[PDB]
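Chemist: Questions regarding the structure given below will be posed in turn.
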Amino acid sequence: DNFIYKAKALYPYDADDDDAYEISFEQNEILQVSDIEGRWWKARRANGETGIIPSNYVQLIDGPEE
Amino acid sequence: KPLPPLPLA
């Protein structure tokens, strides 16, 4: 449903240019995430960047929130 | 799509 969560990156990730729906992030960066039922999650960075992320690279730290 | 391997620990 509508829930958003907060995740902390355990490691950096560099998205490929070839798969242009992924986003990169830094180790210890806090991300807002949703659609966490599967392996690739929807993320938003503080800078407004939006895309999908590998869920094994992050840890859930807060949520759910409406 | 498979998940990437975790980096070096």
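Sequence positions for chain A are given in Swiss-Prot numbering; the residues included correspond to 299-364, in order.
According to its header, the structure was obtained by X-ray crystallography, 2.0 Å.
Heads up, the Cβ atoms here are built off N, Cα and C, so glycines get one too.
So Swiss-Prot has the following annotated:
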- A:300-361: domain 'SH3' (DOMAIN)
- A:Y309 to A: Decreases the interaction with PBS2 and leads to decreased HOG pathway response and increased aberrant mating pathway activation (MUTAGEN)
- A:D317 to I or H: Decreases the interaction with PBS2 and leads to decreased HOG pathway response and increased aberrant mating pathway activation (MUTAGEN)
- A:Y355 to A, F, I or M: Decreases the interaction with PBS2 and leads to decreased HOG pathway response and increased aberrant mating pathway activation (MUTAGEN)
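Give me the local environment of each listed feature.
Modeler: Same-chain residues at least 6 positions away in sequence with a Cβ under 8 Å from that of A:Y309 (mutagenesis position) are, in sequence order, A:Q325, A:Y355.
Non-local neighbourhood of A:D317 (mutagenesis position): empty, since no residue in the same chain at least six residues away has a C-beta under 8 Å from its C-beta.
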Chemist: Going by DSSP assignments with H, G and I as helix and E and B as strand, what are the residue counts for the domain 'SH3' (A:300-361)?
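Modeler: Reading the DSSP string over the domain 'SH3' (A:300-361) gives 3 helix, 30 strand, 29 coil.
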